[PDB]
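Scroll down for the structure; my scribbles are underneath it.
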Amino acid sequence: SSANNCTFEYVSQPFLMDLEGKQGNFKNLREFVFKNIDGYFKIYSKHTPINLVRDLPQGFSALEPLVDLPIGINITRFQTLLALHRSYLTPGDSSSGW
Amino acid sequence: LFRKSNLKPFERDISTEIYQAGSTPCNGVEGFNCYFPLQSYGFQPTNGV
């Protein structure tokens, strides 16, 4: 909703989508750890399949680094991004209903 | 100019608001020692070393 006013860009575009909207027991778990040293924002990433449906599966795993960025900016807040819109069937609009 | 604290290494201070000197809430304006936050070097061409 605002202007670009940006300087940094790092994008890799192998394009495919396999969302497969389902209500079944969860078998896919992503995990991302975000931190920074000296300004070098480091983001470690991992993914794994599980079996449980509702709670968090308790076992043990490991995480590894996936990306680094020289952001050089003070960071205090963060908010996640969700995306969901329904067909014509839902009378509640995108912002309204889903 | 004269950021109220010290900096974290390798960071950019992108600010416009006027730094409060002399305890002055300023709307980007002057007052009792309310000096502009930015400063431009007065490098007169062919100056002293």
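We number chain A the way Swiss-Prot does; in order, the residues shown are 161-258.
Backbone N, Cα and C atoms are what each Cβ position is placed from, and that goes for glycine too.
Looking at Swiss-Prot, the entry for natural variant A:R190 to S says: In strain: Gamma/P.1. Remark: A:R190 (variant position) has A:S205, A:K206, A:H207 as non-local neighbours, by Cβ distance under 8 Å and separation of at least 6 in sequence. Classification of A:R190 (variant position) by DSSP places it within a strand.
In the three-state DSSP classification, A:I210 (variant position) falls within coil. Around A:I210 (variant position), taking its Cβ as the centre, 13 other Cβ atoms fall within 10 Å, counting all chains. Here the residue is the original one, while Swiss-Prot reports the natural variant A:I210 to V with the comment In strain: Omicron/BA.2.75.
For A:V213 to G, Swiss-Prot lists a natural variant annotated as follows: In strain: Omicron/BA.2, Omicron/BA.2.12.1, Omicron/BA.2.75, Omicron/BA.4, Omicron/BA.5, Omicron/BQ.1.1.
For A:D215 to G, Swiss-Prot lists a natural variant annotated as follows: In strain: Beta/B.1.351. Cβ neighbour count for A:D215 (variant position): 7 (other Cβ atoms within 10 Å of its Cβ, all protein chains included).
The natural variant A:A222 to V is recorded by Swiss-Prot, whose note states: In strain: 20A.EU1. A:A222 (variant position) is surrounded by 6 other CB atoms, counting those within 10 A of its CB over all protein chains shown.
In the three-state DSSP assignment, the secondary structure recorded for A:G252 (variant position) is coil. Quoting Swiss-Prot on the natural variant A:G252 to V: In strain: Omicron/XBB.1.5, Omicron/EG.5.1.
With a 10 A radius on its CB, A:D253 (variant position) counts 10 other CB atoms from all the protein chains. Record note (Swiss-Prot), natural variant A:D253 to G: In strain: Iota/B.1.526. The unchanged residue is displayed.
Among the sequence features in Swiss-Prot, the natural variant A:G257 to S is noted as follows: In strain: Omicron/BA.2.75. The Cβ of A:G257 (variant position) has 11 neighbouring Cβ atoms from other residues within 10 Å, across all protein chains displayed.
Straight-line distance linking the Cα atoms of A:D253 (variant position) and A:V213 (variant position), rounded to a whole number, equals 29 Å. A:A222 (variant position) is 15 Å away from A:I210 (variant position) when you measure Cα to Cα. Between A:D215 (variant position) and A:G257 (variant position), the C-alpha separation comes to 26 Å.
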